[PDB]
Amino acid sequence: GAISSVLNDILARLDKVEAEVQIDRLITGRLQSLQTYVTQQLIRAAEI
Amino acid sequence: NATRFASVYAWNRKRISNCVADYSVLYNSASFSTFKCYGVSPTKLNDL
Amino acid sequence: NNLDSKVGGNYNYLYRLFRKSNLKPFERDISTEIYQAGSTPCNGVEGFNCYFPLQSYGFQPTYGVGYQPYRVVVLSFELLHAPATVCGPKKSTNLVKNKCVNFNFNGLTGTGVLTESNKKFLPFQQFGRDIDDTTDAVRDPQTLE
């Protein structure tokens, strides 16, 4: 939902107030992806 | 700074290419009551 | 208003008052042709329940702010698809290789290392990617290396 997935493309086109509304989506997507990946890997780390 | 402009029934599109821009001459000028943008911040335009 | 408004009305300018539906973005319609506003079809230049699709501007400087004319521009543009044929006025530096650098090329700001590349670009490419979807090459915009 951010203007772009390259975070340098937020930081090269937007100032702080509106860049926040974009960057916060990128944090949300990525952080969730890591909570997913580490939990999937934990479940595998027991398979091993 | 040209004289004439089109009607909204037949609005003129012109293409800009193979040249260098400057937007400080817009953002520093009270000739315009509005200069309002949706994908970029005005002061970033100079570096974009 | 202090340019374009005419003492009797600057009727030379038109806007569209009717269409079959709404339009797609960036569609310019140059039809004079009469719109049909009842169950009857139309023939000839005009008719009963056939309405002319444009309306003429009556800008007079006696009108209120708002009812007055206001000149408008729509500066539209796109990003990083292609070798950027327009850019804002900022100055270059001399080139540097193989030291950790806060690089920029056409607004691709980042931290990296710049190294002479034996990757076989054809004349057309500006950039290169990889199997991990990472941007790993660029051709300097002043020297085609």
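Throughout, chain C uses Swiss-Prot numbering, with the displayed residues spanning 439-583 in order.
For this deposited structure, the header notes the method as electron microscopy, 4.0 Å.
Even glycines carry a Cβ here, placed using N, Cα and C.
C:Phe490 to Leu appears in Swiss-Prot as a mutagenesis experiment; the accompanying note says: Increased resistance to neutralizing antibodies and human covalescent sera neutralization. In the three-state DSSP scheme, C:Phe490 (mutagenesis position) falls into the coil class. Sequence-distant contacts of C:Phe490 (mutagenesis position), defined as residues of its own chain at least six apart whose C-beta falls under 8 angstroms from its C-beta, comprise C:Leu455, C:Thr470, C:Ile472, C:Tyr473, C:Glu484.
A C-beta separation below 8 Å, combined with a sequence spacing of at least six in one chain, links C:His519 (mutagenesis position) to none of the other residues. In the three-state DSSP assignment, the secondary structure recorded for C:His519 (mutagenesis position) is coil. Record note (Swiss-Prot) on the mutagenesis of C:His519 to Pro: Increased resistance to human covalescent sera neutralization.
Listed in Swiss-Prot is the natural variant C:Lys444 to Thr, annotated as follows: In strain: Omicron/BQ.1.1. If you take the C-beta of C:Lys444 (variant position) and look for same-chain residues 6 or more apart in sequence within under 8 angstroms, you find C:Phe497, C:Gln498.
Applying an 8 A CB threshold to same-chain residues 6+ apart, the list for C:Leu452 (variant position) reads C:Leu492, C:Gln493, C:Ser494, C:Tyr495. The natural variant C:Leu452 to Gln is recorded by Swiss-Prot, whose note states: In strain: Omicron/BA.2.12.1.
Quoted from Swiss-Prot, the note on natural variant C:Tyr453 to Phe is: In strain: B.1.1.298. When secondary structure is read from DSSP and collapsed to three states, C:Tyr453 (variant position) falls in the strand class. Listed in sequence order, the residues of the same chain lying 6 or more apart from C:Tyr453 (variant position) and placing their CB within less than 8 Å of its CB are C:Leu492, C:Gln493, C:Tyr495.
Here the residue is the original one, while Swiss-Prot reports the natural variant C:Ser477 to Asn with the comment In strain: 20A.EU2, Iota/B.1.526, Omicron/BA.1, Omicron/BA.2, Omicron/BA.2.12.1, Omicron/BA.2.75, Omicron/BA.4, Omicron/BA.5, Omicron/BQ.1.1, Omicron/XBB.1.5, Omicron/EG.5.1. In the three-state DSSP scheme, C:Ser477 (variant position) is classed as coil. Taking the Cβ of C:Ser477 (variant position) as centre and 10 Å as the limit, one finds 6 other Cβ atoms among all the protein chains shown.
Listed in Swiss-Prot is the natural variant C:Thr478 to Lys, annotated as follows: In strain: Delta/B.1.617.2, Omicron/BA.1, Omicron/BA.2, Omicron/BA.2.12.1, Omicron/BA.2.75, Omicron/BA.4, Omicron/BA.5, Omicron/BQ.1.1, Omicron/XBB.1.5, Omicron/EG.5.1. Taking all protein chains in view, 11 other C-beta atoms sit within 10 angstroms of the C-beta of C:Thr478 (variant position).
Secondary structure at C:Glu484 (variant position), as computed by DSSP, is coil. Within 10 Å of the C-beta of C:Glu484 (variant position) we count 10 further C-beta atoms, all protein chains included. For the natural variant C:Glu484 to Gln, the note given by Swiss-Prot reads: In strain: Kappa/B.1.617.1.
While the structure shown retains the original residue, Swiss-Prot records the natural variant C:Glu484 to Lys with this note: In strain: Beta/B.1.351, Eta/B.1.525, Theta/P.3, Iota/B.1.526, B.1.1.318, Gamma/P.1, Zeta/P.2 and Mu/B.1.621; May enhance affinity to human ACE2 receptor.
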What variant positions from C:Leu452, C:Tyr453, C:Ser477 have a chain B Cβ less than 8 Å from their own Cβ?
C:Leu452, C:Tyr453
